[PDB]
Every structure is written in C-alpha cells, then in structure tokens.
Protein chains: 2
Amino acid sequence: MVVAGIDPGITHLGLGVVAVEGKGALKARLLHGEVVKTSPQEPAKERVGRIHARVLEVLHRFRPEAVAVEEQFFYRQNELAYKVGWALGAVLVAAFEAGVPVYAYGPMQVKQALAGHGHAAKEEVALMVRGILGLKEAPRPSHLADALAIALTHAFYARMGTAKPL
Amino acid sequence: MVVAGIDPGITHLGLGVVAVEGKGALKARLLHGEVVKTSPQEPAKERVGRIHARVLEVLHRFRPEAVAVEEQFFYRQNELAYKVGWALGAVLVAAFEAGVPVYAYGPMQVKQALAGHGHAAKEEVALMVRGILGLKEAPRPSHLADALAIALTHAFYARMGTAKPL
Ligand SMILES: [Mg+2]
C-alpha cells in the first residue's frame with residue numbers, strides 16, 4: 001500500500017510517501033519526503049500553484065493508492081482557516097487530476113493510531129513514526145514528520161476497514 | 001478591459017466576465033455568466049476539481065486582465081471559511097496556470113465603488129450593476145449577480161489606478 005501524506009498550512013507544506021506492508025504489524029518504508037516552501041515575494045497564486053505542481057509530480061512518480069490529510073478543525077472560521085483551505089484546494093486539484101482518492105483523519109485519530117490513545121503527546125507520535133519507518137533518527141523537519149504521521153494513520157485505519165474518505 | 005469576477009463558495013461559485021468599454025461613466029458588456037454547482041454527495045476532490053476546470057476554461061477563453069474575488073470573514077458565513085478556501089485554492093491554481101493576476105475586495109469596498117458609500121444597501125449595488133451593464137432587469141441568478149458586482153468593483157478601482165492585489 002503506497003500512501004502519500006500531506007500537511008498543509010501557511011508557509012510550509014509537508015509531503016511524504018510511504019510503502020506499507022500489506023500484512024503483519026504496521027510497518028513501512030519511507031519512499032519520499034519534502035517540504036514545499038513559499039516565498040513572501042511571490043503572489044498568493046504562485047504559492048498555491050507551486051503546491052499543485054509539486055503534489056502532482058509526487059503523485060505521478062510514486063502512484064499512491066491514497067492521499068491522506070488531516071481533517072482540519074477550527075474553533076473560529078476566519079481568514080486563517082481560509083488560507084489553509086487554499087493549500088488543501090491545490091492538493092485536491094492535483095488529486096483530482098492524478099486520479100488518486102483522498103482521505104482525512106482528525107488529530108486525535110492520528111494520536112490514537114500511532115501512539116495508542118487520543119491524548120498522546122506529539123513527541124510520542126514522532127517516536128512511533130521513527131519506529132514504524134525503521135529509521136535511525138526521526139524525520140525532520142516537523143512538517144515532513146507530520147505528513148508521514150498522517151500517511152501511516154490512513155494505512156492503519158484502511159487495514160481495519162475504517163478509512164475515512166474526504 | 002476584460003475582468004472575471006468570482007463569488008466564492010464550494011456548493012455554489014458565481015463566475016462572470018465583463019468587458020468594460022469607453023472613456024466615460026462605468027459601462028460594460030456581459031461576456032460570460034455561470035454558477036458552478038457541487039454537492040456534498042461528491043468527494044472533495046471532485047467538487048474542487050470541477051471548480052478549477054470551469055474557472056480555467058473561462059480564463060483561457062476570455063483572456064481577462066484580472067480575476068477579482070470577494071472576501072468576507074464576518075462571524076456568520078454562508079459556508080465554512082475553510083471550504084471556501086478550497087474553492088479559492090482551485091481559483092488560484094487556475095489563475096496561476098492562465099497567468100491572470102488576482103485581486104480581492106470586501107463588501108465595504110464593493111459598496112463604496114458601486115453605491116457611493118460603505119453602508120449602502122446591497123440592493124443599491126445590484127441596481128448599479130444592472131445600470132452599468134445596460135440591462136432592463138438585473139442579472140440572474142444571485143451568485144452570478146454577486147460575481148458581476150465584484151468584477152465591476154475591480155474595474156472601478158483599476159480605472160483609478162488603485163486596484164487591490166490578493
Ligand atoms: Mg454566492
């Protein structure tokens with residue numbers, strides 16, 4: 001199971017791809033990791049355009065069966081949420097064009113899947129991702145690490161028949 | 001002066017194109033009008049993919065010099081700011097690909113441009129749009145009418161040399 005995970009946001013976009021074992025305990029190989037960066041010196045449409053281009057390239061190169069993103073919750077819907085939405089919109093256009101389905105999981109679902117319970121610390125999730133990927137050191141930077149956590153979260157729920165389409 | 005206007009939304013997205021003409025009072029011809037509709041029965045990527053497709057075709061075909069969008073982030077919102085963000089992401093990707101600069105205006109700026117002051121009734125804006133376009137009756141449907149108001153708001157500021165890049 002090849003899964004792309006993505007972590008959007010304002011200035012960075014984490015983009016990772018893992019190949020998960022079809023059987024046994026949750027275990028995966030890291031195929032790709034990057035962070036798409038933005039420039040304050042380019043128009044908004046350039047930032048979003050770059051995200052689309054990079055996501056499409058990764059979807060093309062690795063042909064994942066799924067794209068996984070965080071199900072974003074906001075206490076307040078405002079311009080901040082709107083701008084995170086721009087980045088996800090670019091991801092969705094790429095997924096549409098590449099023919100890859102998209103799934104979303106809440107932050108507590110990630111914590112539960114990777115560190116055992118919904119109140120687990122982000123640090124414990126990071127350590128478990130390191131373990132699942134068989135890595136000497138945990139992935140850096142945090143944006144990439146978060147994208148990988150979401151990809152592995154999808155794989156976990158997909159295996160037990162509870163994947164969550166977006 | 002060819003301008004595309006967008007009334008953003010995920011379930012409904014208004015998309016209009018006007019050609020502003022002459023050396024006098026604001027006057028325009030309607031070149032194109034549509035409302036893109038998407039449903040919560042559909043995957044997010046299909047909804048956003050449709051919006052991107054319809055907007056990009058219009059940008060390619062009509063060669064506007066500008067795409068103008070309304071922005072509003074009051075507490076009450078017709079659709080979640082996050083999801084309106086998805087739609088805007090699609091618009092931005094389209095504008096990036098077509099090489100058309102993007103501009104944004106709030107309801108106060110629309111009212112100032114088309115009705116003379118920031119507290120004018122929406123109905124006064126609607127009446128002015130009808131007048132500028134030389135129409136007996138105001139354009140329909142409502143999402144299209146709102147998109148046209150945004151396009152003409154941009155045209156007004158553009159003529160003044162005070163347009164507002166996104
Ligand atoms: Mg509308």
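First residue shown is number 1, and so on along the chain.
Placed from the backbone N, Cα and C atoms, the Cβ positions cover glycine too.
The annotation Mg(2+) 1 binding site is assigned in Swiss-Prot to A:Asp7, A:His143 on the grounds of experimental evidence. Same-chain residues at least 6 positions away in sequence with a Cβ under 8 Å from that of A:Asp7 (Mg(2+) 1 binding site) are, in sequence order, A:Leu13, A:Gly14, A:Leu15, A:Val69, A:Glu70, A:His143, A:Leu144, A:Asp146, A:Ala147, A:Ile150.
What Swiss-Prot lists as DNA binding site is A:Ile10, A:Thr11, A:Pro40, A:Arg47, A:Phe73, A:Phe74, A:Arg76, A:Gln77, A:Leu80, A:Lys83, A:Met108, A:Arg140, and the listing cites experimental evidence. DSSP assigns A:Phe73 (DNA binding site) to coil in the three-state reduction, outside any helix or strand. Its Cβ placed at the centre, A:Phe73 (DNA binding site) has 10 other Cβ atoms within 10 Å.
Here Swiss-Prot describes A:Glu70 to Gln as a published mutagenesis experiment; the accompanying note says: Loss of HJ resolution.
Annotation source Swiss-Prot lists Mg(2+) 2 binding site at A:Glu70, citing sequence analysis. The Cβ of A:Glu70 (mutagenesis position) has 23 neighbouring Cβ atoms from other residues within 10 Å, across all protein chains displayed.
Annotated active site per Swiss-Prot: A:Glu70 (among others), in sequence order.
For A:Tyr75 (mutagenesis position), no same-chain residue 6+ apart in sequence has a C-beta under 8 angstroms from its C-beta. Under its mutagenesis entries, Swiss-Prot includes A:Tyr75 to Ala with the note: Improved HJ resolution.
Quoted from Swiss-Prot for the published mutagenesis A:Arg76 to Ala: Reduced HJ resolution. Of all the Cβ atoms in the protein chains shown, 9 others lie within 10 Å of the Cβ of A:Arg76 (mutagenesis position).
DSSP classifies A:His143 (mutagenesis position) as helix under the three-state reduction. Among the sequence features in Swiss-Prot, the mutagenesis site A:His143 to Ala is noted as follows: About wild-type HJ resolution.
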Secondary structure at A:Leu80 (DNA binding site), reduced by DSSP to three states: helix
Local backbone state of A:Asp7 (Mg(2+) 1 binding site), from DSSP in three classes: strand
Neighbourhood of A:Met108 (DNA binding site), C-beta criterion under 8 angstroms, separation at least six: A:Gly118, A:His119
Fewest Cβ neighbours within 10 Å, where candidates are the binding-site residues A:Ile10, A:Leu80: A:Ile10
